[PDB]
Amino acid sequence: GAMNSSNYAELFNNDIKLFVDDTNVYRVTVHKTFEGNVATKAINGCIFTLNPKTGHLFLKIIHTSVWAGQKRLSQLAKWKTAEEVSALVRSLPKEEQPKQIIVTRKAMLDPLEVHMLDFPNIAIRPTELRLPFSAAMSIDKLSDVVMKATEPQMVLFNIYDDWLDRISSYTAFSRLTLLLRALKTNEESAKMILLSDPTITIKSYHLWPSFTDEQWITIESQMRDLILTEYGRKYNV
Amino acid sequence: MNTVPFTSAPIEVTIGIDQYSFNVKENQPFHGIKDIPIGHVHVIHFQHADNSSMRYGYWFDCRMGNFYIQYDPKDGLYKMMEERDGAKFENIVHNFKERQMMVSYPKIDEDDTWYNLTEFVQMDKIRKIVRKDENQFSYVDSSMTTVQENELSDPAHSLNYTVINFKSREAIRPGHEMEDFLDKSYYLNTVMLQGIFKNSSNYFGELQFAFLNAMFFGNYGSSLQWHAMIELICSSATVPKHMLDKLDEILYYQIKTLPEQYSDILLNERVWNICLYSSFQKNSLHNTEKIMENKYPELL
Ligand SMILES: CCNC(=O)c1ccccc1Br
C-alpha cells in the first residue's frame, strides 16, 4: 500500500522501484495583461523519475509546446506525466522495468494506473512521506537543461554523483532529501552553504560539489541548522 | 390473473410478493397468493421469523408454467416447484380459492409502481444472470456473490451480472487513456450497448434487476452492480436523449420505493453526489434529483 516511515528500508532493497514526482511538469508565470486582467505563461517543465537505490534519474523535459491549444492544463499535466512514465517503462528491457512505482502526489494514482493497465504486475503506490522533490529545479544543472530545451527531451543523470562508491543507498537518499529540503526552505541560504568555499568544485559530470567525507558532515550539519532555524524563522521559537 | 399455491406454512415466516409483504404464523392455514397480474415478472420472497439471516426468494413469470411453494424440512426453506399436470394444478387452486385460504395480490388500480420497477426486466434475461436451467424460475438470496466479486467462491451459485470495471482494458482504448477514463461514452455506447447488451432495454433490465435484488435481499454485489450501471451512464458525455429520459424515470421509482430506513446501506454517497452534482448528466435527471433532495438530503 502506501509507503511511509514504517516501511522505509524497502526503498533500498533489490526490487526495482521508481519514485515519480509531477510537481514541476506544468509551470507558469502569472502576469497582468494590457487590459489589467491576469494571464499565465507556461515555461518548460520536467518529470522527476528517480530510482532511489541507484540514483538514476530519468528527467523527462516537458516543453511548453505540449500545452498549445489544450484546456484544463493542470489535469492534463497528470495524464501527460502518466503517459511519459508508461512510455519509459515500455522502453526499458523487461529485466530493468520497475516492480513498483511510487507517486509523490495521490492525484497521480488513477492517471498512472490507467496508463499502466498493460503492466498488471507493476504496483502503483502512494506515499505518506513529505518528499522535497519539487526542489529539483533548484539544482542548477537540472534547471539549466530544462530551461534551454527547445523540444521534448529525456536527459539521464545520477542524482547521487559518485556517493555510492563511499556510502550506502540509504545514506545517499538521506543526504539527497536533506539537501533538497534545505533548498526548498531557504534556497539562497542553502546555495550559499554549498558554494561558500571556492576550492571545492562541481565536476563537469556531477551535480553537487566534490566534498570530502568530513566536509559532507559539516555541510549536512549546516543544512539541518538552516531548516532547524527555519522551523522558527517563519514559526517564531 | 394467476396463482401461486402453497402446500402449507409449517414455519413462521414473513412472505413478500413484489413490493408487498405479510406475516404467516407457524402452521397457519395459508395456501398461497392469487390474483397475480399477468404480463410482468414477479418475486416471491421469504424471511423466517427465527433467523432473519438469509432473505431468499424466487423470480418467476406465471406465463411460463404453473408454480407452487412447498416447505422442505430437510433443507429448511420454502421451495418453488413446477407442477406439470395442468389439470391437477387447476383443481388444487380452485379448492383453495373456494376455501378462501389465499391472500390476494393487493394491487391498487391507480398504482403503476411494479410496472415502473420491472419495465425492462425479462425472465429470459434473469435466467442468464441466475444459472439453473432445469427450472423456469430463479432463486436469489442475501449471500450470493457476483461473478466480479468472485474474481477479486462457488460458481454455480453466482450472480452473472455483466462485469463493469472503469480501470480495465475493456474500458480504456490504447491511446485514449485520459479521454476514455474521464468521458466513458466509448465504453457505454460501443463496448456495452452495441457490443454486449445489444440495446438500452437489456441494459436497463439488468440495472432494474440488480436494484431489486439489492432492495429485497440486501444483496451487496447487486447494489454494487446497480450503482456501477448508473455511474457508467452519468460519466458519459454522449448518451442518447431517450436513454437519459428513461433513466430519470427508472431511478425516480427506485428511490421512491426504497424503504426510508435502508437508505444508509443501499445508497452509495459518492456515486449519487457525483451523478447528480458533478457528472456530465448532473442536469439531466430532474425527477431523480428532486426526489433525492426531498427524501435523502443527508446523503447529499
Ligand atoms: C519551513 C519549515 N520546515 C517545514 O515546513 C517542513 C515541511 C515539511 C517537511 C519538513 C519540514 Br522541516
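Just so you know, the numbers here start at 1 and follow the chain as drawn.
Including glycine, each Cβ sits where the backbone N, Cα and C put it.
Annotated features, as they stand in Swiss-Prot:
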{"type": "MUTAGEN", "residues": "A:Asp21 to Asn (Swiss-Prot position 1853)", "note": "Reduced growth at 30 degrees Celsius. Strongly reduced growth at 16 degrees Celsius"}
{"type": "MUTAGEN", "residues": "A:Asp22 to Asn (Swiss-Prot position 1854)", "note": "Reduced growth at 30 degrees Celsius. Strongly reduced growth at 16 degrees Celsius"}
{"type": "MUTAGEN", "residues": "A:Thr23 to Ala (Swiss-Prot position 1855)", "note": "Reduced growth at 30 degrees Celsius. Strongly reduced growth at 16 degrees Celsius"}
{"type": "MUTAGEN", "residues": "A:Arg105 to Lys (Swiss-Prot position 1937)", "note": "Severely impaired growth. Reduced growth at 30 degrees Celsius. Strongly reduced growth at 16 degrees Celsius"}
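Around the Cβ of A:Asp21 (mutagenesis position), the number of neighbouring Cβ atoms within 10 Å comes to 22. Listed mutagenesis positions: A:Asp22, A:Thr23; maximum Cβ neighbour count within 10 Å falls on A:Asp22. Cα of A:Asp22 (mutagenesis position) to Cα of A:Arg105 (mutagenesis position): a distance of 8 Å. A Cα-Cα distance of 8 Å separates A:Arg105 (mutagenesis position) from A:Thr23 (mutagenesis position).
Of all Cβ atoms in the shown protein chains, 17 besides its own fall within 10 Å of the Cβ of A:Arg105 (mutagenesis position).
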